[PDB]
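**Q** Quick one: the structure is below, questions incoming.
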Amino acid sequence: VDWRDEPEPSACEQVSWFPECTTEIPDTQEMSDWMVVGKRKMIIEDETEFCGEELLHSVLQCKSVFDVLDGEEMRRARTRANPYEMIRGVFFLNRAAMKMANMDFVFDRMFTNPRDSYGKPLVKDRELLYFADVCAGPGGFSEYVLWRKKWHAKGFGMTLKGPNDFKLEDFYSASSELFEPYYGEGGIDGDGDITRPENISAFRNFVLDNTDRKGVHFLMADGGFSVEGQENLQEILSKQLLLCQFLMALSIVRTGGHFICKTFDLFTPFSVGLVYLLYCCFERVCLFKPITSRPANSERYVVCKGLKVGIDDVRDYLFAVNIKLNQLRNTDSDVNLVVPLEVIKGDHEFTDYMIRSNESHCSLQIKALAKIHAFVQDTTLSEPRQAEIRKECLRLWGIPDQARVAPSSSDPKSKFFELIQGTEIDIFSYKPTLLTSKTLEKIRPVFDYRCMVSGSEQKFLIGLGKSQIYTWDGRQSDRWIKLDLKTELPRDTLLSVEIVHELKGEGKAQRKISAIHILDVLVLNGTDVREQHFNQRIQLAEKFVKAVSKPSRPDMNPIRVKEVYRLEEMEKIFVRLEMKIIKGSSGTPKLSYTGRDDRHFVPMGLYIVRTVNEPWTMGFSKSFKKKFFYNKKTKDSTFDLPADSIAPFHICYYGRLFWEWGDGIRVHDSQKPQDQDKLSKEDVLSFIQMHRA
């Protein structure tokens, strides 16, 4: 084989896709005879149904050349023959993350910014991006995605426990509450084996429970294991892994969502039928090998965009096939077909593409294998272009050529000063204006304001990564105190929070949990949001906060956003106030605010926050029945949101009022020691009603 007649190395890569599938999705009735069970076959050399005999045999002999060669001596020639070797992982934890860096650029930000078939993005940058990462070597894929999307992505991961488990603490960015691992049945106590039906169903239910029952925007799968001593049978030995990854795609990926999965050789009709099922289920499919995939191996990736509606029959069918596979382990039987060969070959376009892909990959891999062999037989040979190629690839993909090495062992005070970027520190010391009969007129605009129920004193919280979380009470004299709660948060995060005691049940059976309730956000994981509108900051807070949660680890402290109400709708708050018997109140019922779940807390009062800026105010047009913005200086009026009407964080914090709910204040009808000097619920509601018009 002449390996020196290979094309010149290049950072430019071309992609061709399968023809778009026109035939209908197979249903349960049609697939009822598709599964074929026969003798277990551990021979690959005759699988020429989608590849020429010459190419298959040549690639197999080229692989088997190294059956007698030293493994380390072979990998040392591999390092020299591969022109893309020096790329490695750059500043990530492994080279696998740079594979996602490669393919996210090649497929036009398909994963970091997923669109639909019409060109419309699925996630509003100014809603949350949901992704899943199954069969992941310490989540390098997720390291790339999280480093690129910061708090604007939430990831769900499942992988095999053991030496190749997730390494959250080694992510360049991110945290445990950004990429939340779930290991199947038992939650975090599972083994993460994706080939177990219990784990499949459990991870599916988990992902659906944390994605508004819609599913993830995309799923990435990169499963593999050692096939040492029997490398040539790699595709057969990992057939079930491939089937389970395709099935997980059909199980948790939302409609219009995407899916990328690592495969190996695709000579057998079993793997080709699986690819055909993906081609039927997605709007467009292709087989691609990035240059960050070593040229001498059988590794490639199948890229799928636009999951179709009504793929549930295929999902159930593949679940059943996996069960049969589990039942045939250690026997002489095996599932050798999932789609009949006549159906696959009946689609001439699909078969043409499949054969051409197999053969082109075979020729390239044969050249690379002979190249490694030649570099073994001659140790002076080398590619003199690895450095420049790596430089150009990093430039092309937008990956900065800077190492991970920055543990950011910053103290919370210095990091706080870094994150506020010269903003005056006294802004963080302002106390709220107490709401009294003398200050009631301050909330006169009503529409300019939002309100939320408080359960503890307001504090600032900074996240330095993982469990390095510190709080500060806003006074220059106070020290940053490490938070004694089992919770994690990404570095470069700055929050306005309160630490609430949540209660579930009453009396002797009452359980209590401490929780972080977010009031407002300034910086999350590195991008500043302080200048965005308050509702937008709360929505990005729900984005990150939904991301910073823990369903697989019931052992961790929950993080929540406060429920934000419109001031002209404060009446909805009092409907959630109940008198409940709290553990240790000697039987006295205490006022309790019940949240979205079956938990409640003792309220201390109600914050009123202004969301509209200086001489800008919101009125209600009775003719148009819509709210409008009015400029008190220019006298202009508009029904759209003016950019200068936006109240940034410092205005919202400085101008906030607090309506305390201590003794003598009646906000629930069962507690009427109404101190005549203190505002009741009726007084505030009457004032609000008089000034809504």
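Chain A is numbered as in Swiss-Prot; the shown residues are, in order, 141-266, 269-835.
Determined by electron microscopy, 4.0 Å, according to the entry header.
Cβ from N, Cα, C; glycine included.
According to Swiss-Prot, the protein carries these features:
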MUTAGEN   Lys203 to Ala  Reduces both mRNA cap binding and catalytic activity of the enzyme
BINDING   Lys203, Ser204, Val205, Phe206, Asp207, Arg218, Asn374, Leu375, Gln376, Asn439  substrate binding site
MUTAGEN   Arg228 to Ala  No effect
MUTAGEN   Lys239 to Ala  Abolishes catalytic activity
ACT_SITE  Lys239  active site
MUTAGEN   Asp364 to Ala  Abolishes catalytic activity
ACT_SITE  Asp364  active site
MUTAGEN   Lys404 to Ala  Abolishes catalytic activity
ACT_SITE  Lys404  active site, proton acceptor
**Q** If you count the C-beta atoms lying within 10 Å of each candidate's C-beta, which of the mutagenesis positions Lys203, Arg228, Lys239, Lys404 ends up with the smallest number?
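**A** The mutagenesis positions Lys203, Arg228, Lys239, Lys404 were compared, and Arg228 has the fewest Cβ atoms within 10 Å.
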**Q** Would you identify the secondary structure of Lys203 (mutagenesis position) according to DSSP, in three states?
**A** helix
**Q** How many other Cβ atoms are found within 10 Å of the Cβ atom of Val205 (substrate binding site), counting all protein chains shown?
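**A** Step by step: centre on the Cβ of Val205 (substrate binding site), count other Cβ atoms within 10 Å, giving 14.
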**Q** Near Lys239 (mutagenesis position), which binding-site residues out of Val205, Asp207, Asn374, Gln376 have their CA within 10 Å?
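**A** Neighbours among binding-site residues: none.
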**Q** Is any of the mutagenesis positions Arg228, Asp364, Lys404 within 10 Å of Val205 (substrate binding site) (Cα-Cα), and if so, which, in sequence order?
**A** none
**Q** Hey, of the recorded positions listed (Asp207, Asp364), which one tops the CB count within 10 A?
**A** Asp364
**Q** Using a 10 Å radius around its CB, how many other CB atoms surround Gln376 (substrate binding site)?
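**A** There are 19 such Cβ atoms around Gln376 (substrate binding site).
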**Q** Given the recorded positions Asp364, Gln376, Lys404, state which is nearest to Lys203 (mutagenesis position) when distance is taken between Cα atoms.
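**A** Looking at Cα distances from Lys203 (mutagenesis position), the smallest one goes to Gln376.
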**Q** What Cα-Cα separation, expressed in whole Å, is found between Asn374 (substrate binding site) and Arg228 (mutagenesis position)?
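**A** Distance between the two Cα atoms comes out at 25 Å.
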**Q** Which whole-number value in Å describes the distance between the Cα atoms of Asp364 (mutagenesis position) and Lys404 (mutagenesis position)?
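**A** So the Cα of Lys404 (mutagenesis position) lies 5 Å away from that of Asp364 (mutagenesis position).
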**Q** Neighbour count, 10 Å Cβ-Cβ cut-off, for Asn374 (substrate binding site): what number do you get?
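**A** Taking all protein chains shown, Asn374 (substrate binding site) has 19 Cβ neighbours within 10 Å.
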**Q** Rounded to an integer, what is the Cα-Cα distance in Å between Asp207 (substrate binding site) and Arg228 (mutagenesis position)?
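**A** So the Cα of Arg228 (mutagenesis position) lies 26 Å away from that of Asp207 (substrate binding site).
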**Q** In DSSP terms, helix, strand or coil for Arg228 (mutagenesis position)?
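**A** Reduced to three states, the DSSP call for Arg228 (mutagenesis position) is coil.
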**Q** In three-state terms from DSSP, label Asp364 (mutagenesis position) for me.
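**A** Going by the DSSP assignment, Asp364 (mutagenesis position) belongs to neither helix nor strand, so it counts as coil.
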**Q** Please report the distance from the Cα of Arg228 (mutagenesis position) to the Cα of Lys404 (mutagenesis position), rounded to the nearest angstrom.
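**A** So the Cα of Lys404 (mutagenesis position) lies 18 Å away from that of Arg228 (mutagenesis position).
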**Q** What's the CA-CA gap between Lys404 (mutagenesis position) and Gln376 (substrate binding site) in angstrom, rounded?
**A** 13
**Q** In Å, how long is the longest CA to CA span across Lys203, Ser204, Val205, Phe206, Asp207, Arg218, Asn374, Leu375, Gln376, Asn439, which the record gives as the substrate binders?
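**A** Between the most distant Cα atoms of the substrate site, 21 Å.
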